[PDB]
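Written out below as structure tokens is the structure these notes cover.
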Amino acid sequence: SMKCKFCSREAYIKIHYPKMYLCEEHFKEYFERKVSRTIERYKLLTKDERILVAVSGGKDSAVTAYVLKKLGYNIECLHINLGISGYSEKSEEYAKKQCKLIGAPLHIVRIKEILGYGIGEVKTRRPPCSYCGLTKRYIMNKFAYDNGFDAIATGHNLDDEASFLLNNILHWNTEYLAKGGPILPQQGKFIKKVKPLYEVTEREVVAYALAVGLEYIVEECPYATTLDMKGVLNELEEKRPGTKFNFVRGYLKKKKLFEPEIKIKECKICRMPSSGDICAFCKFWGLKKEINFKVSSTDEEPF
Amino acid sequence: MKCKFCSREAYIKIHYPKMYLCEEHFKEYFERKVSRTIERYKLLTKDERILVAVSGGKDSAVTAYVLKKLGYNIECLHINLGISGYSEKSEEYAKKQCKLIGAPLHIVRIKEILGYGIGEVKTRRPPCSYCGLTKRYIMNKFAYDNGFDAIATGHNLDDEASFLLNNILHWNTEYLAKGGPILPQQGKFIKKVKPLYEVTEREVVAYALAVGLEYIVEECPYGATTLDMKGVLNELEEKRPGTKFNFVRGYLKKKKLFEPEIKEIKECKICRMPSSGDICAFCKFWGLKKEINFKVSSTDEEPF
Ligand code: SF4
Ligand code: SF4
Ligand SMILES: [Zn+2]
Ligand SMILES: [Zn+2]
Ligand SMILES: [Zn+2]
Ligand SMILES: [Zn+2]
């Protein structure tokens, strides 16, 4: 029903804030420039850096890898196959597809193969959601550490951070609120984690994926409070535009207030940053040996 | 359904904790819940002169009704904002409420003591901004001049949760530093309490209906952000019950974290009330040269 603000081509998307109608080609350029600005603003990455993009098969990580590669970054991708039968199989396939289109090396880690059982197979009263996050985070860091990557880039966008903030404020998880934001610096054996999509919304991600022809898993894991928070914040954004941004940017200014609400050791098994004698990952899976994630070359590209 | 304690038919269902109560059992429960809030946060004693700031709305009406039923030494104050077509019936609803409650009502008319009502001032500033400042001053000055020990407001759980949610979204750390059910006596500032702090609006609406309390449902003409936050929190309460309470109680524990975000106090050159500069915010705004004396010998309805 409209036309592009910079050309005679028909409008593809309307940016709710700031108001402007852009076509496919102009939206891509805008979205890419918005990401580059997020990198520049928070000093996330340099061009002389080995980056590991944690791809899951979803839209978020797919676009992160695509944009970073288009912006000329030294990226490689990692897929952690959780081993959820009927889910994780096509999830691995979507990532292979995504990385082939992107033109980036893809490394695959299969939980069922290295640990024994997949997520939702462990004889535990603990929900799969609780230990899945802990398992994904460990393999992400250990893989990047063992292969000497400078940084880890996740798919987490503005909607993801706002819903994370809203949930944590409601439950007053001050320790989690203390360590949030677009960058988590290199501290010990913990690799620097960045969020290049921190300032963009899910609608801009969905639209970007569609335009660049990126296929992803829309369906979410069978084992959620996240979708509740996101809908609540979308309702608020309708009435008052800019809410999500002003809330997230405001949080970054006041993030210093939660510092006294947060407190160290090295694991006896994997030597990774632990709280006690043995780390949370090693204690859970009952591991006696260290998983070595060092690889000479990818599955698709050996030698 | 039927009542959990008698053969009488259910009047209301408490979403958390789950129980069906009749009119007579709900009143008793609601009253006990308020008494517990008083006891828990050490809000009031029986040997205290209390001023309930009644507005004509459900909140302040119930606060006065419950406190009087719990045997407290209450007197009520109505601040008539002078909003033509609104403030007139608002004053009438309070007169009605206090007559039912059986409490002395003191009326202060803005248009009469200041000159112009709220929304009549030649200012680009919205009426909502200076109305709150004006209500707060008269509330404190009246309680101070008549030597009341405390001020009790109608603010309930939904009011606090929406206040918290809005202030967190705008990261107003200074406002978040000084929240909660009690604001103690500091200088010429009178102790402010919230006896309805733990009860929800649905429990207030139901209590008013049961005790036969008529109030103004309609809100002031001067879009309000409060109704947005409340609807958002009601949506959250549906899916996850107890959310509002766990969020408010959790805030009280972490309230200490916003203390470094609030930094000497002065006395006004005109009214001698707690000021930031030479002249206070109230006196500077209305351009007052003289001090308004709120000391009264006896009420409008009960003179001599
Ligand atoms: S939603 Fe699924 S993938 Fe995400 S943390 Fe939970 S179990 Fe793991
Ligand atoms: S909503 Fe009306 S009564 Fe309430 S503070 Fe604003 S102007 Fe005053
Ligand atoms: Zn265009
Ligand atoms: Zn370990
Ligand atoms: Zn009953
Ligand atoms: Zn003054």
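Following Swiss-Prot, chain B residues are numbered 1-222, 225-265, 268-308, in order.
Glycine too: its Cβ is placed from the backbone N, Cα and C atoms.
Long-range C-beta contacts of B:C22 (Zn(2+) 1 binding site), restricted to its own chain and to partners at least six residues apart, with a cutoff below 8 Å, comprise B:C3, B:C6, B:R8, B:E9, B:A10, B:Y11. The Zn(2+) 1 binding site feature in Swiss-Prot is assigned to B:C3, B:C6, B:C22, B:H25.
Sequence-distant neighbours of B:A53 (ATP binding site) (same chain, six or more apart, CB under 8 Å from its CB) are B:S60, B:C76, B:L77, B:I79, B:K135, B:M139, B:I151, B:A152, B:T153, B:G154, listed in sequence order. The ATP binding site annotation in Swiss-Prot covers B:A53, B:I79, B:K135, B:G154.
Among the features that Swiss-Prot reports, [4Fe-4S] cluster binding site is placed at B:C128, B:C131, B:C220, with the record citing experimental evidence. Taking a C-beta cut-off of under 8 angstroms and a sequence separation of 6 or more, B:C131 ([4Fe-4S] cluster binding site) has the following same-chain neighbours: B:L81, B:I118, B:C220, B:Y222.
Residues or ranges marked as Zn(2+) 2 binding site by Swiss-Prot on the basis of experimental evidence: B:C272, B:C275, B:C284, B:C287. Around B:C287 (Zn(2+) 2 binding site), the same-chain residues at least 6 positions away in sequence with a Cβ under 8 Å from its Cβ are B:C272, B:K273, B:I274, B:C275, B:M277, B:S279.
Among the mutagenesis experiments that Swiss-Prot reports, B:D59 to A is described with the note: Loss of binding to ATP. Of all the Cβ atoms in the protein chains shown, 24 others lie within 10 Å of the Cβ of B:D59 (mutagenesis position).
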**OP:** Scan B:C3, B:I79, B:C275, B:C287 for binding-site residues whose C-beta lands under 6 Å from an atom of ligand 2 and note them, or write none.
**Re:** none
Original post:
So how many other Cβ atoms are close to B:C220 ([4Fe-4S] cluster binding site), meaning within 10 Å of its Cβ?
Top reply: 17
Original post:
Given 2 unmodelled residues, what's the whole-number Å distance between the CA of B:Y222 and the CA of B:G225?
Top reply: 8
Original post:
Considering only the binding-site residues B:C3, B:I79, B:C272, which possess a Cβ situated under 6 angstroms from at least one atom of ligand 5?
Top reply: B:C3
Subject >> Using Cα positions only, nearest of the recorded positions to B:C284 (Zn(2+) 2 binding site) (B:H25, B:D59, B:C128) >> reply: B:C128
Subject >> Where B:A53 (ATP binding site) sits in the secondary structure, as DSSP reduces it to three classes >> reply: strand
Original post:
Which whole number of Å separates the Cα atoms at either end of the 2-residue gap, B:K265 and B:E268?
Top reply: 8
Original post:
Other than its own, how many Cβ atoms are within 10 Å of the Cβ belonging to B:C128 ([4Fe-4S] cluster binding site)?
Top reply: 13
